[PDB]
Amino acid sequence: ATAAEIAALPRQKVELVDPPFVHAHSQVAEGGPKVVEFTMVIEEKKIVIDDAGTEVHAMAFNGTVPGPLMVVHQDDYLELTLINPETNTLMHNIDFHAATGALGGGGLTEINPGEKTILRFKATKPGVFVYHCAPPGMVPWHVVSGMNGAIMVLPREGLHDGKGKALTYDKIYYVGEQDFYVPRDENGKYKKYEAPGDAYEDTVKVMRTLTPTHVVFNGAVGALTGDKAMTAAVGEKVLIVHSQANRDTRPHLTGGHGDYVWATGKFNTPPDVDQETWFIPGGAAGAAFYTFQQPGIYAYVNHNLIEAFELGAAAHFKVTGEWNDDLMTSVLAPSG
Amino acid sequence: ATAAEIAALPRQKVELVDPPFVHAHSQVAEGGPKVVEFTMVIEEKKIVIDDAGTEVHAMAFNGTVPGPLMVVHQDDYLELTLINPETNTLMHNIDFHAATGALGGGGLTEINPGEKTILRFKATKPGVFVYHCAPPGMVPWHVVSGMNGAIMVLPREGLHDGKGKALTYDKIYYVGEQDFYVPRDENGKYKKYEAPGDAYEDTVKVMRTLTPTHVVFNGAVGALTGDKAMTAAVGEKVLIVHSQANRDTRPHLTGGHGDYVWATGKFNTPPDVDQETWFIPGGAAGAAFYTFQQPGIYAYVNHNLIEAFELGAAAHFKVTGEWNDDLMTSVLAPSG
Amino acid sequence: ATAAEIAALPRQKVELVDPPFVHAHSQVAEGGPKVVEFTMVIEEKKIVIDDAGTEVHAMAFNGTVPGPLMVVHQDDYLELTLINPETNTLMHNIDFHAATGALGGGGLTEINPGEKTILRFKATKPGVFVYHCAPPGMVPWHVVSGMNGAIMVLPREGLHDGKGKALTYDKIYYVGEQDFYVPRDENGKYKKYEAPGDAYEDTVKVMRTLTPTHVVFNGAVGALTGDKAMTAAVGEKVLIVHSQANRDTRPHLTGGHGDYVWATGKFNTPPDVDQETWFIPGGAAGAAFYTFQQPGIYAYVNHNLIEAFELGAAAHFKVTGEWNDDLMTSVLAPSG
Ligand SMILES: O=N[O-]
Ligand SMILES: O=N[O-]
Ligand SMILES: O=N[O-]
Ligand SMILES: [Cu+2]
Ligand SMILES: [Cu+2]
Ligand SMILES: [Cu+2]
Ligand SMILES: [Cu+2]
Ligand SMILES: [Cu+2]
Ligand SMILES: [Cu+2]
């Protein structure tokens, strides 16, 4: 496409929503290629990641950890206006794994506090992809401070299984998983810092142990539980997009399965089926499609159970509906 | 199927055998759907896991680590009678990744010492699946204390390759891999405790380092070596089921390959082929099919070689038969 | 084939080249099966792996870490003459994951300093496979001292995508990833030794932490960056072979993708497509095919960014050519 052809394409401004929710979209593309516009303001902010009150100086796209999920269709152009407010103290940029060229856009979006930039790229490949900040010389520090999210490039014909059958979800959730490396004092208590830079040296030492102190979903231990638990109903089809920009994860839906899982997150790669626990390598996004068949509470975890239950990588689903005794039944309840 | 139809299905009791061996079964289903009955008694007991007398208070399904492999066919029902003797001290339950609903059966099988329960679930998805204990609030502790195993849900038509050609094995082995986190005193000596609970705090601390003190097959260093090596003969087809309920592993048959490997453990997902080293994520089981071509000793390991040779994740196969010089030959033996 | 028949096959002597380059070869087999000859001298030597002058007592095949890539075609025979100089201090051998029998050849190639051996095996399976030293009792120590490499067994008809379309690369690079475990003194300073054996005890202690002190490409931090960056031009098809003999890795081409990725490293297993970040388990090799579309610098990393940017797992590609504004463009460059 020439500049003239691209300038002639229709444009659509999209309002982002906070994870785990996803902004309104159409699974099957409506019309021809478009330039989909998004705007995100970067916020360096203090966030609490656990019930004890542990703090992290987060570097957050759109003010959240993970950054929001942007949705477009194959061959659409994603045009992101990225803003680094003067209240911030560090330079930031953005690397879209979905993009081609200049370190994913990273080489063209380096903005200092008080600057903004507009990057446009063609979403040539379908799938879910990670996006993350990556300032030369300070790459992992920004990523493990929460500066990452994901986008979904849907095929123009919507999702299909490995054999051509269409797969239409009723709802979609985006679960961003984050590994945090929080310094501790001699009492084993987590430390607090006045400014983000003050935490750098202590944090890098923890990062080098390759052992996170917290592994969480949606930015905090228990963030997707209670009134914030995800929801579904028996018979409902749910797509769960999951990303980890720096470290491996192994998603599992307790009491369920991944009926179709694009473990690599790429739609042209046939999905695995009937999965118990799938694997998403650090630096990637994956997606699982499931039709709930049983009501009740489900846990959704990173299946290194220590990471799930001790470090924080566990969410819940509340599912409404009728119990199916054919699928499962207590023949004899716990008794003497 | 209707209520009467399920109640009318034949019921069959099966005697279990301890890993790495597998109970009597047919690869191709015999007759229509059946309710296959198994019984397992939970045993809390101290076991020695290395050559230094290191102890672990194991929580063992059927008295073994891993728990035994249960085999059924797709759409059969698995009806487990689970017993928790009054001599035990903790509440236990069971979560079948192969099942649908109630946290895999966990929400319906919580039994205190002195209680038993009977759970039935329809094995709707074909493949090998992990099962493990999962008491709310203490999930990883029970799992990393050895309370996990696996089941195999064979397709009613038996196994097939990607082209639909039948794959029939001569023998099957089940290798359960267990990551242990044993506390040490300040002098580096592994600690011993009177009761399981006494070790809880110390153990969780080691678990949080995400660094196991031991990684073993069949419950101990060297359990599947020497006089306990698994066996085969040239020309024999062997299925090796491998599980890891809490942590990633990467199986490798030294001197062989995985001709067909259902790396995700699910039979409707086409098997990878000609594999050197496959990957099984924590929280899942995988299965490899190999036809032996050379006699001699083989090592079967988790290919992070430190885990295999320093931590304990190494087994052996002793294979009989004639050597094939076409496949391999020493043209010039070691000489000065 | 009989001994006589093999004896009558044509023989071709190959001259090996140091990584990341690969020796001359033809993608499509030239003629019928042949006995491809390779010779490698083992060199125990000191290598400096970081800018702090940190030393490792390398055990290097052909004098490099990783050892060089050997290329043959399916059903050719690979005949390796392995030499252990009298100047070396340890026994060494070689295990080809591509081979069948005698522990991959390890049991037939144990050579003391001053000895040599000749091993021949039939390359029956197509793909990239790891090869590494494995002396009984000291297996991981030699592997994490850099004694590993890989070989590529090309289909006789060259590479093809999942549907049969031929995939022909213009260039090929071999990236060997190495996890190193360097002991430190009380002040956190890396220790130096005057003999491989002297560091054994101290190194095993670090190895047991399963936490490498360094993770590098081609033997050292920066080995494949700056001036030693790999090169290509817009429009060129490049195959990147990557191996890790002991620990998992997750390759990512920053600003690009893996158009076709044989993540398991095996050619009869259809490749995944449109990959952002792929996964290679320790003990295996993988291969990605990509056609460059944008010029500029590309980072190629292990996407656990701490491993890439703190521990050393990062390489560069320098690509020439014209920028494509359709694929990506800076609508508004960084500005106030
Ligand atoms: O899904 N927790 O075992
Ligand atoms: O399978 N040992 O490298
Ligand atoms: O691919 N570097 O984030
Ligand atoms: Cu940033
Ligand atoms: Cu990246
Ligand atoms: Cu239990
Ligand atoms: Cu589970
Ligand atoms: Cu060696
Ligand atoms: Cu090996």
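We're sticking with Swiss-Prot numbering for chain B, so the shown stretch reads 40-375, in order.
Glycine residues also receive a Cβ, built from the backbone N, Cα and C atoms like all the rest.
Quick look at what Swiss-Prot annotates:
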- B:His131, B:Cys172, B:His181, B:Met186: Cu cation 1 binding site (BINDING)
- B:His136, B:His171, B:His342: Cu cation 2 binding site (BINDING)
- B:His171 to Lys: Loses nitrite-reducing activity (MUTAGEN)
- B:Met186 to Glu: Contains only a type II copper atom and fails to catalyze the reduction of nitrite (MUTAGEN)
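With a CB cut-off of under 6 A applied against ligand 7, none of the recorded positions B:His131, B:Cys172, B:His181, B:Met186, B:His342 are retained. Using a CB-CB cutoff of under 8 Å against chain C, the binding-site residues that qualify from B:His136, B:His181, B:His342 are B:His342. B:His131 (Cu cation 1 binding site) sits 9 Å from B:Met186 (mutagenesis position), counting Cα to Cα. Candidates B:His136, B:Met186, B:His342 (recorded positions) were compared with B:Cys172 (Cu cation 1 binding site); those inside 10 Å Cα-Cα are B:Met186. Here B:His171 (mutagenesis position) is compared against the recorded positions B:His136, B:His181, B:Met186, B:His342, and the shortest C-alpha distance is to B:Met186. Within the same chain, the residues at least 6 positions away from B:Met186 (mutagenesis position) whose Cβ sits under 8 Å from its Cβ are B:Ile81, B:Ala97, B:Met98, B:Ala99, B:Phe100, B:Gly106, B:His131, B:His171, B:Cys172, listed in sequence order. Look at the binding-site residues B:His136, B:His342 and count other Cβ atoms within 10 Å of each Cβ; B:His342 has the fewest. Checking the recorded positions B:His131, B:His171, B:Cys172, B:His342 against ligand 6 with a 6 Å cutoff on the Cβ atom leaves B:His131, B:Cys172, in sequence order.
The recorded positions B:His131, B:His171, B:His181 differ in how many other CB atoms lie within 10 Å of their CB, and the one with the most is B:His171.
Here the recorded positions are B:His131, B:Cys172, B:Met186, and none sits under 8 angstroms from chain A, going by CB atoms.
When the alpha carbons of B:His181 (Cu cation 1 binding site) and B:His136 (Cu cation 2 binding site) are compared, the span between them is 16 angstrom. For the recorded Cu cation 1 site, residues B:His131, B:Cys172, B:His181, B:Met186 set the reference point as the centre of their Cβ atoms, and the other residues of that chain within 8 Å of it by Cβ are B:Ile81, B:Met98, B:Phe100, B:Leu129, B:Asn132, B:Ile133, B:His171, B:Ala173, B:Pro174, B:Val182, B:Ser184, B:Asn187. Note on B:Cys172 (Cu cation 1 binding site): other Cβ atoms within 10 Å of its Cβ, all shown chains, come to 30. Look at B:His181 (Cu cation 1 binding site): DSSP puts it in a helix.
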